[PDB]
Amino acid sequence: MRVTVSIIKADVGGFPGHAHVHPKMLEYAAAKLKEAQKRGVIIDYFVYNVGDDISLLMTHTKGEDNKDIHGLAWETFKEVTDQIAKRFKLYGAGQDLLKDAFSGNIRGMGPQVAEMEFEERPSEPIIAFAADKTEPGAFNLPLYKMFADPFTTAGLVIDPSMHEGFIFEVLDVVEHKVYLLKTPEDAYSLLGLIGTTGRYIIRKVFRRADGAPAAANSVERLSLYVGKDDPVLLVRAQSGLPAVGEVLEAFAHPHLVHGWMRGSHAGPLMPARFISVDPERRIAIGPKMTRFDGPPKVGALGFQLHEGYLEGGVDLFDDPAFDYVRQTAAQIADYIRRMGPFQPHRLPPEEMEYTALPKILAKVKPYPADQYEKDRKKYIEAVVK
Amino acid sequence: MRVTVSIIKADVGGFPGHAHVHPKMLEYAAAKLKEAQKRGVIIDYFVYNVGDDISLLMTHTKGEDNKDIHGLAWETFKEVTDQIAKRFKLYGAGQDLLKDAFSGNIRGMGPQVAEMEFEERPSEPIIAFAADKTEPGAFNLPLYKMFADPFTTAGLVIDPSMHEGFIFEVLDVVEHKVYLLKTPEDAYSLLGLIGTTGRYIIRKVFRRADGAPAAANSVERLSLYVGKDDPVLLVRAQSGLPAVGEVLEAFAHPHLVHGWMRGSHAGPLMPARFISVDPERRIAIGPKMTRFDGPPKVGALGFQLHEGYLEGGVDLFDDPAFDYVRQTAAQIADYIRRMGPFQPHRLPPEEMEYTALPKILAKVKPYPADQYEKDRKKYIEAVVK
Amino acid sequence: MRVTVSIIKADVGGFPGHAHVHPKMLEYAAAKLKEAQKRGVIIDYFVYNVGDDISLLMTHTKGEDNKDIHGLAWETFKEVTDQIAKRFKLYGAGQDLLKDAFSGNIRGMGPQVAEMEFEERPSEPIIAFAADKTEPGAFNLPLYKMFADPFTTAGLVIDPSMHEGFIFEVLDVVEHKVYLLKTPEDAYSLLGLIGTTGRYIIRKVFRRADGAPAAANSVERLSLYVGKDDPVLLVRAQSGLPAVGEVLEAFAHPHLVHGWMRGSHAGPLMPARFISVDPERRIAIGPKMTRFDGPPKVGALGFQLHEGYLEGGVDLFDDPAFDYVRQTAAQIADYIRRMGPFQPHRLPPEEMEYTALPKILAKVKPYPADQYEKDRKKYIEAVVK
Amino acid sequence: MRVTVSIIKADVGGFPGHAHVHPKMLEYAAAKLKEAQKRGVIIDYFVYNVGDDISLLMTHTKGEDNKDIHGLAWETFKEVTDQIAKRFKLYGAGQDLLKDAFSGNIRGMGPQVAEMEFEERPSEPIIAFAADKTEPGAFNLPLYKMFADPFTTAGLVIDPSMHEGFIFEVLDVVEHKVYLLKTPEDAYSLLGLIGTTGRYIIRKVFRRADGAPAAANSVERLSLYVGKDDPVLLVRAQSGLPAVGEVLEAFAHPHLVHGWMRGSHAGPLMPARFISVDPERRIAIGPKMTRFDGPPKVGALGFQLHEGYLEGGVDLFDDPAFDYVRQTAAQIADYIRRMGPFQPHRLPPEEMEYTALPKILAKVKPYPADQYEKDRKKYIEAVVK
Amino acid sequence: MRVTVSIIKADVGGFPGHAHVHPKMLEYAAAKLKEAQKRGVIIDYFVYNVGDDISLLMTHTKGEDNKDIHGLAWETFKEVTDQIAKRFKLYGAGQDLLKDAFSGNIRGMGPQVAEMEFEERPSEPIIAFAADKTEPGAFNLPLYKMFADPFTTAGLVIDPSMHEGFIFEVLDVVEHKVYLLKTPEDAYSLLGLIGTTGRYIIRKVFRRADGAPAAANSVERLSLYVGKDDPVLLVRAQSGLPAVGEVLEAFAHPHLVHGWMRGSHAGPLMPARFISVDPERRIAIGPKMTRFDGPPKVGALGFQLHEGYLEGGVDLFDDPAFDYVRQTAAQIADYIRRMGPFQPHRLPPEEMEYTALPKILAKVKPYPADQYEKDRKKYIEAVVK
Ligand SMILES: O=C(CO)[C@@H](O)[C@H](O)[C@H](O)COP(=O)(O)O
Ligand SMILES: O=C(CO)[C@@H](O)[C@H](O)[C@H](O)COP(=O)(O)O
Ligand SMILES: O=C(CO)[C@@H](O)[C@H](O)[C@H](O)COP(=O)(O)O
Ligand SMILES: O=C(CO)[C@@H](O)[C@H](O)[C@H](O)COP(=O)(O)O
Ligand SMILES: O=C(CO)[C@@H](O)[C@H](O)[C@H](O)COP(=O)(O)O
Ligand SMILES: [Mg+2]
Ligand SMILES: [Mg+2]
Ligand SMILES: [Mg+2]
Ligand SMILES: [Mg+2]
Ligand SMILES: [Mg+2]
Ligand SMILES: [Mg+2]
Ligand SMILES: [Mg+2]
Ligand SMILES: [Mg+2]
Ligand SMILES: [Mg+2]
Ligand SMILES: [Mg+2]
């Protein structure tokens, strides 16, 4: 049977600040999706946060870009906002709900969507990722590695079934143009684009052999505001797609990503454990953001699908081998924070979410550099006097 | 609505020694404040310890320096002392209750108070800190960093709303004089004072733009005895005040503070997790003090206020990034302990809580240095013989 | 009131091997002491293991060397042995029960005893230690440091009340002679003795000011067999005796001790956490011994006494500062194990519990060195041929 | 007497690649300046490289922007290029000599100039810095710290003579505008600018008390090509200007700078020792650039001036305390290199010296994102087929 | 024969700043002492610096406090100052020469003296230490350890000849009183004094058995200015005095000392190698001070005396085992520097060499704390307006 797997994610209020969510928000959302499942709107679901972002993972058979599934998520986030976030005056209450009225598609209204529809395989392992305090381009490096780096994914070399490579759908979120690039042959052009992680973002990946969907990352064109929102990512694994371990090895170097405090810094992406995972209640509580509102973290939950039911989730960063990677991230976060307000720890001026540069340039007197050069002595004496 | 948030803290007995508190003390205190809330004396509360210090965090609408709120805390500490501490003969039972009679204000009677009154914001995130085995000046470095160091708080540079800086109310606890200093322009004079952490202590911070209260640290003038008592600190966060993460980044270097064993040493301030946090029972059990009666530790609990109700607490040092900072603190504590009884690990002689210097100078014969110089040979032969 | 605090400890069976105890043994022992308390034989108790050693900590008013208290422990160990250890065929079942008949004093029959009687102070904090896989002399270094090293115990310098020092009762377990040495003046003679940790063992420490008992270590003269048994130690803290933190700082360097595999090696003494502590059930489950049957570990439980009741225990090695000390111990255990069967990792030949040296010397032909020297060529050709 | 100190620096050929210089280039330059000194054009000189950049440090009394001193440097670089670099076909031979004809001022022709004129003090300590594989903005963080960060420069707090702060002359190298900002009061506006290290660069610093020149960094407006060239920096120290140690502490965190391979990456600025320093021959040979053409490194040579003579140079990064800082840099260089071609290790697309983005966008077919969305299925089948 | 060994030390100019000395200063001094030796004023000599301090080590038979030997050192420092330091305008030229006229004793005029006279033993090993950027009390911890800590000096326990202990001559440099304390019995009183390292300084140590001089540290009463000057120390070793290795083990923990930048900070004492040692030329060139004008460093040169001739020096910190101790010091220097201007990294306000506190208190308005409390609202609105 064909099944659609959809993650729709929003931040509708933090607890406190942007550090985490209130657990009643997850409880409320899971009860609301349980009602939808009882009415047959969806097959199954799982609700979890990383940081202050709540992901609703739903399986159903309504296809991609479905108004009832997008509406179901919109209504769930709206009811969490009104019943829980506003009641407790949580910080950024209703943050991502950027219009008053659901139009039919949630995309572009602030919440993030990653969805894929496909024929469910004889075994259908999937991993759902959620990252807080970063941008969709944070996943460009991991997605490149797991589908195209032979130092990550051994199947590309030793699995005759993966030898043909993958097709990357890259969105330029500035000029709203899509590029299709095929690895291995296009690897250098692909990297020329997706190295600029705030502009060219991997949105989908397909298998070259048959066109099978292999991953979907939440990204939308930029709007004024919308589009740097913390991402979610779905990846299908095994049987000609990277193994669960190849997918996870792509996160084993905690690379620098853009986001962290005020959406205006670079820090390491720490692969973090969930605080708790309750497969019966369908809820997992992810990690907090603490120093400097981070560092940015990604959680990974694995599932096996059957007739669209989700058995899981399993926390896939829960291994002492990943504690080495967390320790690396914690040490790099301390090193780079000693740079304070300077690039490249602070982001390039086009890329920062916060700036006071207008206020500064309104108050600080400029001198044409040619004129200034003749009168430097006079200008300095003025300041000294 | 206007709300007052008050932390009133005392050590009324340790378990064992000064290492921790007995959990029935927290249970007793929480039941007593639940009774006060049922009678409308306060709105909400949370009870927790770090080390052997119990903090009562209360919200109410009676304003600062209120005799009913101070009396409520005095009576709670007295009843814990008589019903629990004295019954179990805990160490330092009733330690901080330094008179027999409540006068109307608890300040100066040994317990520590940090309180702020303000109009509750549309979202009102706050963090309550408690440190054991140190002095109020332990928070001078973090408070300076979060309100005035652009390497800690990125908002000072990139948040046009914070660009105007902050006003620090500094108490000279020796001569009982208050200084008001404004950053950025007064940063060097401010530091000239608050670097001497046992004399000039930040007591309050206000926002320069509007005068909004931003933090309150527990400190009182010194008395003979009173005033070096382990501190508590309230900080309001976000929206023109430092983000929760900027506040927490100010604790991410575990700097040396005065206190530790016998109130007479310097060691690193470790940002520690709570052992447990129970938002329903309104109780959190903080960390123990072990080697050398420490090292000194600070706990951080975040809340969101609504109509004065406290949703929380959330332990905000609970992140693998802070395990790097705890490991740093544990290594520095071992290094500096190899210095034993010598300055600067032992404190300056004016600053130590314990001394045997009177007993020594009564028993060891002095020689005027001029006279001694002629007869050194004779004095040495005397000792040898 | 005068109270006696007694720890009586035995290994009556391990689970598996010598790695740990079976939890039903602790359950059985705690129920048996609950019966004794109901009959008024003792006031209170706490039962715990470290490794394969079970400590029964009892408070009572029958004094030191009491036959009913020693008999109570003997009967408890015998009933655990017959009902639990022999039933499950645990390893070393009844190991320490070295006669068939209780004579009146358990000392010298294999179990270890540390006891002190004193007037209960207005606050009476005590710490009970238990070490597995080592000998009573393992505590010589910590006991020396906490009572006589000014780099450990700051009170010796800055606490006029501790300035007069301490009296150490040292047992020569070979020639059965007792030495009384007073610090500071006798420190170098004391160390000349107790540096030889398998022969001269600190058995008791008293305060010099008033003769108050301050510590008691389990040690008995050596017998043939008996006396190297894993020790237990009681220390009273505070108020002119070292602070709880000074006692614990004496364990903050994980020094090399004798014991570990086969009672025949040297390894670092790791200060370990308990797996669980249940003050209601009166039971704590201590750490396992794993690589090479260790490394040797010590647990520390703190209590406050009141009318002889034991409020506690509190695990006093439970602090991230001691995780640095555990990591040091884990690294030193790996380094020293690469030495295999050579001194000083293997113990001196008089000091090892296991030897095959008789079997070797019976099978390997000796040559008088003078004779051998003339005929070396001939003897080598013989072996080669 | 008034003296001018001028550093004029160029890369006229590397050995091999951009890794180092050929030692005969330094020999040639030192002999040429010895001839100039004999003819009285300059007072004294010192010639050194860091990486593939040669600095000519000259003292003289001709003032700033002098055509004979600039011409002397131009002719020296031209003669090194023709006699040495072209003869040995060194890599980038004559790289920085960007016209055929000296116009009168070397600035803007590719070589870098930092110069200051002042009355020589009763003691006149100066430090000359040279960095390879980075841009003038690499010194923005150190210059900010040594003149305005009280965590670097203790004199700002405890030296009543430095309390008044400093005046920073900041050049916008894009729009050719100069800003004058005074610390402490302007610190946050200053940082708002100079955090964008590729656009707003500290060019000079003056003392606020008297207007004394305190530092000069080599920077020129950007041209098409010119202006990101590896910088040189002169700093005067002591007596109301930061101490030599305060200047050096500003380099003790090896922060990330822009440059490294292909002028297109971010890596840590390692404070490196010179390979050799010969005060008699007036030559020092600085460090090589190796992995990934770096990491970027800065050398520091201290001098004392007398009547314009240069006694020195002294390598001021030669201390085991700075080996910790080099080890930190070597570990961060290995961590960040695992990011390969992705921001923020690769620079923002406006900021990179190399790009192939034109070639890519000429070869990779774009799809308008709206059109693509309808036909995704068709486009993927096309690629698969 | 009786011989006197005298170290007389001064800083007469740094190169650059306070980082090092100019090598011609050492050359000049060694030639001047060679002339004195040819004229029979002294027997032998050795000249060396650590940092910006030059030590003249001389052997002779004129006894302690000799005007010709003190005058010889004064004249050597004066001639270095006039011929070398002033000629090159070195920083702090003539710094320690605090009068115009030699009175007969150099002590108290700024230079530091440590001298001992004794019958030369059948073998006479001595070590000369010099520390820069700290105070004479920096040696209190090492001198205590090598003569009184049995964890440093094994001879105190296992050398029947050292069992009787040592006599410490302690100078109170504030009230000008001398204390004589004998270890082991007086260890706790001694530490009560010499833990306050800026007030009670070990000046001499003698052997208890016979009164033999064992060490002499340079310290003088404080004057206004004089007395915190960087110290020098002579220690005799072996044969009932600590072994060379016991002396050196007392420096193997790089403890925190007072001094470093501006004489106003605490940092670790790094045991450093000499850059070069030339026994023929009688010169050694010690280490530089770099970050933050340090960290503070101590050098150790060993000699064997024969008829007063000095065979040596040997650098006794030159061993890979001490590279661990240097790495520890380099890491602690980086940790503690992140504290910036706060105690205990900055010194107590009585103890700092630099302060701007007068200037601050002249400019910052105080409010009596009682009055301020009523009008806080008004004062804050004033600042905000
Ligand atoms: O079982 C193992 C190894 O023994 C796994 O490492 C699989 O080989 C891998 O996950 C690829 O499995 P397929 O996707 O090829 O089935
Ligand atoms: O959401 C993020 C980043 O994406 C946080 O880092 C906030 O930017 C920060 O906490 C300041 O928030 P305000 O106080 O300005 O609302
Ligand atoms: O409270 C503190 C420090 O503030 C403890 O370090 C005690 O000073 C110490 O445990 C000795 O306490 P006494 O035994 O002297 O009562
Ligand atoms: O030779 C060794 C060891 O083999 C040295 O460690 C000496 O034992 C030590 O230096 C004390 O020597 P004395 O001062 O007792 O002669
Ligand atoms: O001598 C020392 C410390 O003893 C140096 O740290 C100087 O204090 C510092 O270099 C500032 O010197 P000035 O610039 O104030 O002269
Ligand atoms: Mg948020
Ligand atoms: Mg988020
Ligand atoms: Mg207490
Ligand atoms: Mg306390
Ligand atoms: Mg056993
Ligand atoms: Mg055992
Ligand atoms: Mg080049
Ligand atoms: Mg270059
Ligand atoms: Mg000097
Ligand atoms: Mg000096």
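In order, the residues displayed for chain A correspond to 1-224, 229-389 in Swiss-Prot numbering, which applies throughout.
Method of determination (from the header): X-ray crystallography, 1.7 Å.
Note: Cβ is positioned from N, Cα and C throughout, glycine not excepted.
According to Swiss-Prot, the feature active site, proton acceptor maps to A:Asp11, an assignment based on similarity to another entry. In the three-state DSSP scheme, A:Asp11 (active site, proton acceptor) falls into the coil class.
Residues or ranges marked as Mg(2+) 1 binding site by Swiss-Prot on the basis of experimental evidence: A:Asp11, A:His18, A:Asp52, A:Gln95.
Long-range C-beta contacts of A:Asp53 (Mg(2+) 2 binding site), restricted to its own chain and to partners at least six residues apart, with a cutoff below 8 Å, comprise A:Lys9, A:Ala10, A:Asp11, A:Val21, A:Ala130, A:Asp132, A:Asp234, A:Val236. According to Swiss-Prot, the feature Mg(2+) 2 binding site maps to A:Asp52, A:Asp53, A:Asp132, A:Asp234, an assignment based on experimental evidence.
The Cβ of A:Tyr229 (mutagenesis position) lies under 8 Å from the Cβ of A:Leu98, A:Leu222, A:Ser223, each of which sits 6+ residues away along the same chain. Annotation of the published mutagenesis A:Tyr229 to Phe in Swiss-Prot: Shows unaltered FBP phosphatase activity, whereas FBP aldolase activity is completely abolished; the original residue is retained in the structure shown.
According to its DSSP assignment, A:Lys232 (Mg(2+) 3 binding site) is coil. Positions annotated as Mg(2+) 3 binding site by Swiss-Prot: A:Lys232, A:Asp233, A:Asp234.
Listed in sequence order, A:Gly17, A:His18, A:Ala19, A:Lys133, A:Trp264, A:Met265, A:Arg266 are the same-chain residues at least 6 apart in sequence whose CB falls under 8 Å from the CB of A:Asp297 (mutagenesis position). In the three-state DSSP assignment, the secondary structure recorded for A:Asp297 (mutagenesis position) is helix. A:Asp297 to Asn appears in Swiss-Prot as a mutagenesis experiment; the accompanying note says: 18-fold decrease in FBP phosphatase activity, whereas FBP aldolase activity is completely abolished.
Among the recorded positions A:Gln95, A:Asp234, A:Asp297, the residues whose Cβ lies under 6 Å from any atom of ligand 6 are, in sequence order, A:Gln95.
Selection of the recorded positions A:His18, A:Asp52, A:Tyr229, A:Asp234, A:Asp297 by a Cβ distance under 6 Å from ligand 2 yields, in sequence order, A:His18, A:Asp297.
Neighbour density for A:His18 (Mg(2+) 1 binding site): within 10 A of its CB lie 28 other CB atoms from the protein chains shown. DSSP assigns A:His18 (Mg(2+) 1 binding site) to coil in the three-state reduction, outside any helix or strand.
Across the structure, A:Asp233 (Mg(2+) 3 binding site) and A:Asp52 (Mg(2+) 1 binding site) are spaced 12 Å apart at their Cα atoms. Listed recorded positions: A:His18, A:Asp52, A:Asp297. Those with a CB under 8 Å from a CB in chain B, in sequence order: A:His18, A:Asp297. Residues A:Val12, A:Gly13, A:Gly14, A:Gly51, A:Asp53, A:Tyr91, A:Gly92, A:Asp96 surround the recorded Mg(2+) 1 site, their Cβ atoms falling within 8 Å of the Cβ centroid of A:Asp11, A:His18, A:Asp52, A:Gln95, which are themselves excluded.
Counted within 10 Å of its Cβ, the other Cβ atoms near A:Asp234 (Mg(2+) 2 binding site) come to 28, all protein chains included. Cβ-based neighbour count (10 Å, all protein chains) for A:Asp233 (Mg(2+) 3 binding site) stands at 24. Neighbour density at the Cβ, taken as the number of other Cβ atoms within 10 Å, is lowest among the recorded positions A:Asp11, A:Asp52, A:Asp132 for A:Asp11.
Across the structure, A:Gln95 (Mg(2+) 1 binding site) and A:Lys232 (Mg(2+) 3 binding site) are spaced 13 Å apart at their Cα atoms. In sequence order, A:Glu135, A:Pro136, A:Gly198, A:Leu222, A:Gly263, A:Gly267, A:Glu357 constitute the residues six or more apart from A:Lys232 (Mg(2+) 3 binding site) in its chain with CB-CB distances below 8 Å. Following the DSSP three-state reduction, the secondary structure of A:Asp132 (Mg(2+) 2 binding site) is strand. Cβ atoms within 8 Å of the centroid of the Cβ atoms of A:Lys232, A:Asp233, A:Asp234 (the Mg(2+) 3 site) belong to the same-chain residues A:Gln112, A:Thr134, A:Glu135, A:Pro136, A:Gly231, A:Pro235, A:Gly263, A:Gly267, site residues excluded.
Over all protein chains present, the Cβ of A:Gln95 (Mg(2+) 1 binding site) has 21 other Cβ atoms lying within 10 Å. Other residues of the chain with a Cβ within 8 Å of the Cβ centroid of A:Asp52, A:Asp53, A:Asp132, A:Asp234, the Mg(2+) 2 site, are A:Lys9, A:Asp11, A:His18, A:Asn49, A:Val50, A:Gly51, A:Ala130, A:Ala131, A:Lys133, A:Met293.
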